[PDB]
Each structure stands twice: as C-alpha cells, then as structure tokens.
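For reference, the structure discussed in these notes is given below.
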Amino acid sequence: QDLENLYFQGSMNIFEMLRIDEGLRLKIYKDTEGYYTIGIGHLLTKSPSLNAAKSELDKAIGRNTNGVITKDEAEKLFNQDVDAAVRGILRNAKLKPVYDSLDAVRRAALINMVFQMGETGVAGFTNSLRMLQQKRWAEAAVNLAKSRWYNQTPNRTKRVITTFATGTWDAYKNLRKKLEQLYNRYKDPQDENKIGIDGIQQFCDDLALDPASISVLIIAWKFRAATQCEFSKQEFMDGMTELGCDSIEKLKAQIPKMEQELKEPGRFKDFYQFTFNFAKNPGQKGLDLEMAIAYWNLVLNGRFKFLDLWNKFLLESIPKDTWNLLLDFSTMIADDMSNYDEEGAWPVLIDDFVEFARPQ
Ligand SMILES: CCCCN1CCC(N(Cc2ccccc2)C(=O)Nc2ccc(Cl)c(Cl)c2)CC1
C-alpha cells in the first residue's frame with residue numbers, strides 16, 4: 001500500500017480528483033446517515049460507538065490514530081476503495097467494455113462517476129457509454145450534460161464531463177487555481193496558512209454581509225471553523241469543496257440554502273453547540289461571559305422567550321455543559337416557568353435564573 005509504489009504515476013490522480021469533487025476529512029465524523037466515516041467517504045462502522053470506530057481505524061492504519069489521520073493515510077484507505085470499485089466495474093457486463101477501452105485519465109472519470117452514483121447509475125447512461133467506447137467525446141459530453149446527474153452536482157459533473165471530453169486533468173488544474181487565487185485575496189499577508197481578521201472582513205464585504213449577522217456565523221458553521229479569530233486555508237478549501245463553490249457568486253447563492261438547513265432535524269442544536277467552541281478563546285476551557293452573552297443574543301433572539309430577562313440576570317465564564325443546557329431549558333420551559341424541575345440537574349446558573357425570573 002506504500003504510496004511510493006505509485007511514484008511513477010502522475011501527481012494528479014483519482015485521489016486528488018475526489019479530494020476536489022467530494023472532499024477529504026482527516027478526523028472521524030458522522031455522515032448523513034449518522035455513520036462514522038473518515039477520509040474520502042470511507043465508512044468505518046455502523047456502530048454508534050466512537051470507540052468502536054476508532055478501533056477499526058487504528059486497525060486499518062496500523063497505529064494509535066486517536067481518530068485523526070494524515071492525508072497520505074487517507075489516500076491509502078481510498079486506494080483500497082478504488083481497487084474494490086474497479087473490481088466491480090470489471091464484473092459488470094455493461095461497464096467493463098467501456099472501462100477497458102478508456103485511457104487512464106478517462107478511467108478515473110468513470111470511477112468518479114461510480115463513486116458518486118454506483119454501478120447501476122452509471123450503467124444507465126447507455127448512449128453516453130457507447131459514445132465513450134467509440135471515442136465520440138464531444139457527443140458524450142453533450143449528452144451527459146442533459147442528465148439529472150448534472151442538475152444534482154453541476155460543478156462536479158462539469159469537471160468529470162470535461163475530463164471525458166479532453167482526456168486531460170485541465171478541469172481540475174483550473175479548479176485548484178481558481179480556489180488558490182480566491183484564497184489569496186483573503187489570506188493574511190504575514191501567514192499564508194490563514195485568513196486573519198482583515199481577510200474575514202473582506203470576505204464578508206464581498207458577500208455583502210455584516211460581520212455581526214447570523215449569516216456570517218452560519219457560514220462559519222458550514223465551514224466548520226475552529227475559531228472566530230481566523231479562517232484557515234484548510235477550512236476555506238474544505239468548505240468551498242463541500243459546498244460545491246469555486247467563486248464568491250456561487251458561495252453567495254449557497255447562503256440561503258445553509259440557512260434553510262437550520263430547519264432540518266437536530267441542525268439548529270448542532271449549530272447552537274458549534275457556536276460555543278467557535279466563540280471561545282482556544283487557550284481557555286470555558287467561554288467568557290461577555291462573549292457568551294453576545295453570541296446568545298445573536299443565536300437565541302426570537303427563540304428563547306426569556307432572553308431579555310436572561311440578559312438582566314447575567315448583567316448582575318461559561319462551561320460547555322451550561323451553554324448546551326440553556327437550549328434545552330429554552331425548549332422545555334413553560335411561558336410562566338411553572339414546569340421547571342429543580343431536581344433536573346440543570347446548572348446552578350439556570351436554577352438561580354429561575355429564582356430571579358419568577359418575580360418578573
Ligand atoms: C455576536 C457578535 C459577534 C461579533 N463578531 C465577533 C467576531 C466575528 N468573527 C471574527 C470577525 C469577522 C469579521 C470582521 C471582524 C471579526 C468571525 O465570525 N470570524 C469568522 C471566522 C471564520 C469564518 Cl469561516 C467566518 Cl465566516 C467568520 C464576527 C462577529
């Protein structure tokens with residue numbers, strides 16, 4: 001599995017292609033269906049136990065990973081997955097003849113499609129597949145663009161189609177350059193690894209957003225930003241990838257869709273909990289009260305019916321558990337607080353708040 005065994009290949013390859021099209025995650029995370037995954041869509045286990053997932057990962061990588069891997073380790077897992085996808089293509093009577101006929105770059109494009117939509121999806125493209133086998137590249141490209149595939153992921157699909165049309169990596173070289181040049185507009189001139197405050201302000205100005213708006217925090221959430229103070233190059237590239245954007249105009253068009261996600265099950269809670277770590281000083285375990293108040297006012301205004309009294313109470317540090325539980329309190333509390341359970345192991349801060357707020 002050593003990547004050195006692949007040094008004779010091009011530096012552009014199927015892993016790099018899928019890193020651009022589907023994204024790379026170096027820490028264990030839950031996918032859509034809630035399953036522990038890592039790398040480029042590598043499912044670790046269906047077990048609810050993170051410890052189980054870590055055991056599988058330590059097993060596959062051959063070291064104590066603690067749930068974090070390097071890009072090279074992710075490529076090793078991915079290459080195993082490619083090998084299995086290829087084996088399947090080669091048993092598929094519809095896909096084998098096409099695959100066999102293609103050059104290496106165009107084979108990568110076909111494998112990309114199989115990763116996205118499975119063999120049955122890809123096999124359904126009967127005319128386009130025949131065109132590819134006959135080297136009718138421009139016709140194949142025209143037909144593929146009329147599909148539901150194209151409508152679902154137009155930017156990815158356009159790159160894959162261009163790869164069929166040309167047999168070159170140009171669409172991926174162009175994407176990388178576009179993202180690099182966009183990133184360079186925002187990067188800290190003294191630290192190329194991040195965008196600092198001046199760059200975040202420029203980013204917000206380019207998106208026509210007030211930095212203090214909830215939209216900006218929603219963006220941070222979608223980019224999984226570690227801290228309000230900076231926006232790393234990795235975060236920027238991973239988020240633009242996951243959102244399928246290569247331009248500010250495309251990102252701007254995506255913001256309303258991010259905002260809509262907050263209505264899906266559990267997503268507001270995920271956003272709310274995200275806010276705590278994002279807002280806090282990294283060197284600290286807890287969140288300074290003044291900063292907690294600022295973010296509570298941003299995210300809970302119009303949701304927490306006692307927010308104004310909460311402010312008054314506090315104006316007379318916050319740990320993660322207390323932050324988290326305020327949302328639960330907000331959700332369960334009656335309009336008159338008459339259903340508060342003092343034995344519910346709420347934070348002392350909330351017990352004290354209820355005692356303060358009832359006389360008001
Ligand atoms: C409740 C009132 C909060 C007020 N401030 C707190 C700092 C916020 N901040 C840093 C920042 C951005 C632009 C201009 C000046 C400072 C950030 O939000 N960073 C940030 C960091 C990373 C990303 Cl991806 C994004 Cl979108 C934003 C913006 C809102």
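All positions are counted from 1 along the displayed chain.
So how was this one determined? The header says X-ray crystallography, 1.4 Å.
Any Cβ shown, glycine's included, is placed from N, Cα and C.
The Cβ of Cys229 (mutagenesis position) has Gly196, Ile197, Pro282 as same-chain neighbours under 8 Å, each 6 or more residues away in sequence. For the mutagenesis result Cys229 to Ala, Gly, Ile, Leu, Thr or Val (Swiss-Prot position 115), the note given in Swiss-Prot is Loss of ability to stimulate cullin neddylation.
Quoted from Swiss-Prot, the note attached to the mutagenesis of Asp351 to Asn (Swiss-Prot position 241) states: Loss of binding to CAND1 and CUL-RBX1 complex but retains binding to UBE2M. Packing around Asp351 (mutagenesis position) is summarised by its Cβ count: 14 other Cβ atoms lie within 10 angstroms of its Cβ, all protein chains included. The secondary structure of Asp351 (mutagenesis position), as reduced to three states from DSSP, is helical.
For the unresolved segment of 4 residues bounded by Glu316 and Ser317, the separation of the terminal Cα atoms comes to 13 Å.
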